[PDB]
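Novice: Structure provided below as structure tokens; questions to follow.
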Amino acid sequence: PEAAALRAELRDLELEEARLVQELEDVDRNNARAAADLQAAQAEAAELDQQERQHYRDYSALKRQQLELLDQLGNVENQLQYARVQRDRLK
Amino acid sequence: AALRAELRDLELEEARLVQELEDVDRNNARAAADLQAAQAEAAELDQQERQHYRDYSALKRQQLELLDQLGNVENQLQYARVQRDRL
């Protein structure tokens, strides 16, 4: 009967562990799925990053283009102001 | 009066540079727009990655708490098996 209580505890105990195994399997499933979604999102973000960098680069190139045009303008304006002074003296 | 010819040339030169500048600026505006759109998208994606990650971490904590309970049960089962076996 000692082994009588035992046999009962084992029964309830093995049931507990099976219930716990069931819960673990649900949680592990949802965990793996969350990791997959994560990885999918990271891959999307990388591809995007690639495109974003390209955009940044294009914009930056255009920017250097404008600054070069601005410098030229200022070189011309320097010459222009000189010639303007020279014209004004004639008067 | 070579000054007048110089003046005409320089002024026209400036007109040409101004035009070019206007065109480049319109291209620049478009480029800025595209860049900002891409950045905004990246922010959304970042937010969604974060959601997934936090789900994952949470799920993970759950798993560990469950594992601790299982370890406990396991220990009871072994103790009750050692008693058992001893007849």
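Heads up, residue numbers simply count up from 1 along the chain you see.
Looking at the header, which is where the method is noted, we find X-ray crystallography, 2.3 Å.
Cβ coordinates come from backbone N, Cα and C, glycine included.
Grabbed the feature section from Swiss-Prot, which reads as follows:
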{"type": "MUTAGEN", "residues": "A:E17 to L (Swiss-Prot position 173)", "note": "Decreases homodimerization. Decreases interaction with ATG14"}
{"type": "MUTAGEN", "residues": "A:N31 to L (Swiss-Prot position 187)", "note": "Increases strongly homodimerization. Decreases interaction with ATG14"}
{"type": "MUTAGEN", "residues": "A:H55 to L (Swiss-Prot position 211)", "note": "Increases homodimerization. Decreases interaction with ATG14"}
{"type": "MUTAGEN", "residues": "A:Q66 to L (Swiss-Prot position 222)", "note": "Decreases homodimerization. Decreases interaction with ATG14"}
{"type": "MUTAGEN", "residues": "A:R87 to L (Swiss-Prot position 243)", "note": "Decreases homodimerization. Decreases interaction with ATG14"}
Novice: Taking the Cα atoms as reference points, how far is A:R87 (mutagenesis position) from A:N31 (mutagenesis position) in Å?
Specialist: 82
Novice: By Cβ count within 10 Å, point out the most packed of the mutagenesis positions listed: A:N31, A:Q66.
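Specialist: Max Cβ neighbours within 10 Å, all protein chains included: A:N31.
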Novice: When you measure from the Cβ of A:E17 (mutagenesis position), how many other Cβ atoms are you left with inside 10 Å?
Specialist: 17
Novice: For A:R87 (mutagenesis position), just count the other CB atoms lying within 10 A of its CB, please.
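Specialist: Taking all protein chains shown, A:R87 (mutagenesis position) has 14 Cβ neighbours within 10 Å.
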Novice: If you measure from the Cα of A:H55 (mutagenesis position), which of the mutagenesis positions A:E17, A:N31, A:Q66 is the nearest?
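Specialist: So, of the listed mutagenesis positions, the one sitting closest to A:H55 (mutagenesis position) is A:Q66.
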Novice: Quick check for the class: what is the C-alpha distance, in angstrom and rounded, between A:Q66 (mutagenesis position) and A:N31 (mutagenesis position)?
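Specialist: So the alpha carbons of A:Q66 (mutagenesis position) and A:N31 (mutagenesis position) sit roughly 52 Å from each other.
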Novice: At a 10 Å cut-off from the C-beta of A:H55 (mutagenesis position), count the other C-beta atoms across all protein chains.
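Specialist: Summing over all protein chains shown, A:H55 (mutagenesis position) has 18 other Cβ atoms within 10 Å.
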